[PDB]
Amino acid sequence: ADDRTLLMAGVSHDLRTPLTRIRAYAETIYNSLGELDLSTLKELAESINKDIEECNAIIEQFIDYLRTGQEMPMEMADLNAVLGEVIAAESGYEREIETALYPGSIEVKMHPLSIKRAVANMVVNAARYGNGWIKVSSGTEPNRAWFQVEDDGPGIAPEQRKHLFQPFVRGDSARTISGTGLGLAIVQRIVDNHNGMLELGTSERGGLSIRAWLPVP
Amino acid sequence: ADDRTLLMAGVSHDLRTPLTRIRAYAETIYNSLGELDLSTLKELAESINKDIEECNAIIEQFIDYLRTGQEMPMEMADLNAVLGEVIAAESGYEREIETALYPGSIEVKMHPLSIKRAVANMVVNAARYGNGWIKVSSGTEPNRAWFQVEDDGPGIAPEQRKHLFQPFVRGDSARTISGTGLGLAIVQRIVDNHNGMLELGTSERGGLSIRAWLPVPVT
Ligand SMILES: Nc1ncnc2c1ncn2[C@@H]1O[C@H](COP(=O)(O)OP(=O)(O)NP(=O)(O)O)[C@@H](O)[C@H]1O
Ligand SMILES: [Mg+2]
């Protein structure tokens, strides 16, 4: 109940800077219509939008974390169709995703929406820590299935590895909350609710690789 | 215990509605730049400032609740004012919202922001699951006041209703459409905290007709 409330407080705090900045751009546009170059007027509108996206990210992230607390209806579903949907949606010209999915359907018992979120957070984390390369793959063993994401980032040592699931940041870099940390903490909790486990390591290209195991019926 | 959750969900969830509207205004500027004149461009910007206030309002309400312990400070306000506010915000040049409000004002004991949130949720759904037609109406009765929103969508089959008021529960029909399964859950809680009642039904055109009744005290 309460680790959540504290977290909600952080979210509202982190929202202040983006929000103030939007009102600000909004206000100059409002007053400077006669005045402004179309180039600049566009750069305010563009920056507004970048900021709105920042907000939606944190809010969504929190809601997802919230949902993690409650029990969800499980069903049989194809892991590769879920991954496919998320990869399309996180798929951008900004970032190119390498798809290397197991070439057969994988049935696992899951709440699809929850899985979609776990995948999505892994992707954005891999887009932050990484240098642009992201690879999503899946596969299966007799007893358990898996999906994983990989970046060409710095590659996190087993020491820092533990303090990677922390939503709150020690430094107070003017931000109460780590999006990266909260994200992975969300993933951690979703995998657990599915009776799976996470497994971290180095990728093909030296970066981070996080893999999520799930039970097959 | 379960309740504290839906409070928190309600805050973050309801923050998105105004932000989203912003993305709509920002983009139209970003694209329409050559074309647009003062009068409208000035309006778009004003709309962004309104909606950013709304975000702070929502944030403020939560912080107050943290110090006060009291979440929805009640008071006598004009229901219609709040309705008109939401009708204005949510209708653009693209989208037009029909109106059958009660003439004059309706004084009700409410927490105006919270109701504004409720009405918003109802109206974004009417857009989300409807086919463009949306009608907001209000009226009053001997001891009660009401507002409803109506869409021309498929409505909600009575068998489904109780199921869909639960938090984080979406519709299979909804699966197609994006979302969170929270709007109705929130609307209910807000209306409950006002000791009101929700009444679902079929709209003028076969869609959902969702109506909130509020008590009007008597000296
Ligand atoms: N106006 C409507 N017409 C038809 N169906 C509706 C309407 N409003 C809600 N529904 C259905 O009721 C379900 C519950 O909606 P709700 O709990 O409001 O969250 P949501 O609209 O799914 N997502 P969100 O608003 O983003 O949290 C939806 O998934 C729809 O199937
Ligand atoms: Mg809704």
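Our numbering is plain: 1 for the first residue shown, then up by one each step along the chain.
This deposition comes from X-ray crystallography, 3.0 Å.
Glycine residues also receive a Cβ, built from the backbone N, Cα and C atoms like all the rest.
Quoted from Swiss-Prot for the published mutagenesis B:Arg4 to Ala (Swiss-Prot position 234): Autophosphorylation by cytoplasmic dimerization domain (CDD) is resistant to waldiomycin. Under the DSSP three-state reduction, B:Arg4 (mutagenesis position) is assigned to helix.
Around B:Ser12 (mutagenesis position), no same-chain residue at least 6 positions away in sequence has a Cβ under 8 Å from its Cβ. In the three-state DSSP reading, B:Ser12 (mutagenesis position) counts as helix. Looking at Swiss-Prot, the entry for mutagenesis of B:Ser12 to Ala (Swiss-Prot position 242) says: Autophosphorylation by CDD is resistant to waldiomycin, CDD peptide probably no longer binds waldiomycin.
Among the mutagenesis entries in Swiss-Prot is B:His13 to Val (Swiss-Prot position 243), noted as: Does not autophosphorylate, does not transfer phosphate to OmpR, increased expression of ompC, decreased expression of OmpF. Take the CB of B:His13 (mutagenesis position) and look out to 10 A: across all protein chains shown you find 24 other CB atoms.
Listed in Swiss-Prot is the mutagenesis experiment B:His13 to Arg (Swiss-Prot position 243), annotated as follows: Does not autophosphorylate, does not dephosphorylate OmpR in vitro, no OmpC or OmpF at 0% sucrose, low levels of OmpC and very low levels of OmpF at 15% sucrose.
Residues annotated as ATP binding site in Swiss-Prot, with a large-scale study or a structure entry given as evidence: B:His13, B:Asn125, B:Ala126, B:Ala127, B:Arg128, B:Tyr129, B:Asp151, B:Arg170, B:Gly171, B:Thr180, B:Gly181, B:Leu182, B:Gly183, B:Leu184.
For B:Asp14 (mutagenesis position), the number of other Cβ atoms no farther than 10 Å from its own Cβ, over all displayed protein chains, is 25. Under the heading of mutagenesis, Swiss-Prot lists B:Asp14 to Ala (Swiss-Prot position 244) and annotates it as follows: Autophosphorylation by CDD is resistant to waldiomycin, CDD peptide probably no longer binds waldiomycin.
Swiss-Prot gives this note for the published mutagenesis B:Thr17 to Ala (Swiss-Prot position 247): Autophosphorylation by CDD is somewhat resistant to waldiomycin. Within 10 Å of the Cβ of B:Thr17 (mutagenesis position) there are 22 other Cβ atoms, across all protein chains.
According to Swiss-Prot, the mutagenesis experiment B:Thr17 to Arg (Swiss-Prot position 247) carries the annotation: In envZ11/MH1461; OmpF- OmpC constitutive. Also prevents expression of PhoA and LamB. Phosphorylates OmpR but does not dephosphorylate it.
B:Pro18 to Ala (Swiss-Prot position 248) appears in Swiss-Prot as a published mutagenesis result, with the remark: Autophosphorylation by CDD is resistant to waldiomycin, CDD peptide probably no longer binds waldiomycin, alters structure. Take the CB of B:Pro18 (mutagenesis position) and look out to 10 A: across all protein chains shown you find 22 other CB atoms.
The secondary structure of B:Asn125 (mutagenesis position), as reduced to three states from DSSP, is helical. Taking Cβ-Cβ distances under 8 Å and a sequence gap of 6 or more within the same chain, the neighbours of B:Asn125 (mutagenesis position) are B:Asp151, B:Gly183, B:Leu184, B:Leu208. Looking at Swiss-Prot, you'll find the mutagenesis B:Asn125 to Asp (Swiss-Prot position 347) noted as follows: Loss of ATP binding; loss of autophosphorylation.
Taking B:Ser12, B:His13, B:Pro18, B:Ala126, B:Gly181 as the candidate recorded positions, the subset whose CB lies under 6 angstroms from any atom of ligand 2 is empty. Highlighted here are the recorded positions (B:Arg4, B:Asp14, B:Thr17, B:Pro18, B:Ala126, B:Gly181) whose C-beta falls below 6 Å from ligand 1: B:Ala126, B:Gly181, in sequence order.
Taking B:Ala126, B:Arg128, B:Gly171, B:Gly181 as the binding-site residues under consideration, the smallest Cα distance to B:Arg4 (mutagenesis position) is found for B:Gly181. Using a CB-CB cutoff of under 8 Å against chain A, the recorded positions that qualify from B:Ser12, B:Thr17, B:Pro18, B:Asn125, B:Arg128, B:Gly181 are B:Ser12. Taking a C-beta cut-off of under 8 Å and a sequence gap of six or more, B:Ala126 (ATP binding site) has these contacts in its own chain: B:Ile134, B:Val149, B:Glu150, B:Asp151, B:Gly153, B:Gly207, B:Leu208. A coil conformation is recorded for B:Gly181 (ATP binding site) in the three-state DSSP classification, outside any helix or strand.
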